[PDB]
Amino acid sequence: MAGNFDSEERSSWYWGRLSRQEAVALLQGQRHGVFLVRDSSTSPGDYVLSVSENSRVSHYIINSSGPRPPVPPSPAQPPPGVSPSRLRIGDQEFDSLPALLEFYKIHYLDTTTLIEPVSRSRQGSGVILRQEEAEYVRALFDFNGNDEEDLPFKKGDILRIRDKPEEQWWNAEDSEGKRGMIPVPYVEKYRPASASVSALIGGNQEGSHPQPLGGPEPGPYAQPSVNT
């Protein structure tokens with residue numbers, strides 16, 4: 001952090017093979033301007049460029065045909081020395097990704113302009129709202145915390161789980177009064193004398209219309225250039 005933000009680092013600006021839901025789950029809502037890149041599960045060979053526009057981000061499918069003529073591997077390229085590559089985002093193509101990342105940093109590719117890399121940024125809960133809650137959990141690790149919002153606590157601490165955003169963290173509060181997202185696989189369920197009722201997490205049972213994972217989208221990630 002601090003000094004790990006760039007377009008030619010392929011470490012902070014490139015998430016690699018991030019899920020279409022996890023690549024936007026973190027980017028979407030980072031700050032005033034942010035962007036990232038995925039590999040598209042369906043298009044493992046084609047990378048994508050996301051750019052936090054509105055509620056969600058802006059998934060854009062890029063194409064890397066690789067510097068190779070039509071039919072051959074590369075018979076005529078080394079000699080001239082100047083051998084370009086094959087990389088196209090929406091409609092405009094150049095060499096690589098970072099080459100087109102700076103091309104729309106202030107040119108508006110589809111409606112959001114290109115900004116700085118999201119990277120880990122920090123934490124950011126992202127839990128849900130409007131739902132019952134209850135206390136019951138006894139931490140099991142000496143954590144420190146990511147920020148002043150997250151929930152650290154040490155081993156042997158009971159938090160008030162506000163909700164189950166995931167299996168890795170369960171929104172909870174510490175016995176001090178502060179709250180945040182705790183480490184699920186680090187704490188557990190514990191009922192000292194307040195079992196309470198309800199659950200919420202057991203609201204559904206994965207019927208036929210919901211299904212696990214999430215609605216598949218075996219298709220392209222659109223293109224920043226459609227009619228502009």
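Heads up, the Cβ atoms here are built off N, Cα and C, so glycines get one too.
Residues annotated as domain 'SH2' in Swiss-Prot: 13-118.
If you look up Swiss-Prot, you'll see 132-192 marked as domain 'SH3 1', on the strength of sequence analysis.
In the three-state DSSP scheme, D150 (mutagenesis position) is classed as coil. In Swiss-Prot, a mutagenesis experiment is listed as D150 to K, annotated with the note Abolishes interaction with DOCK1.
Among the mutagenesis results in Swiss-Prot, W169 to K has the note: Abolishes interaction with PEAK3. The residue drawn here is the original one. DSSP assigns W169 (mutagenesis position) to a strand. For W169 (mutagenesis position), the same-chain residues 6+ apart in sequence whose C-beta sits under 8 angstroms from its C-beta are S125, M181, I182, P183, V184.
Quoting Swiss-Prot on the mutagenesis of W169 to L: Abolishes interaction with DOCK5. Abolishes RAP1 activation.
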For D150 (mutagenesis position): intrachain residues, at least 6 apart, with Cβ closer than 8 Å: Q123, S125, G180, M181
DSSP residue counts for the domain 'SH2' (13-118), split into helix, strand and coil: 11 helix, 15 strand, 80 coil
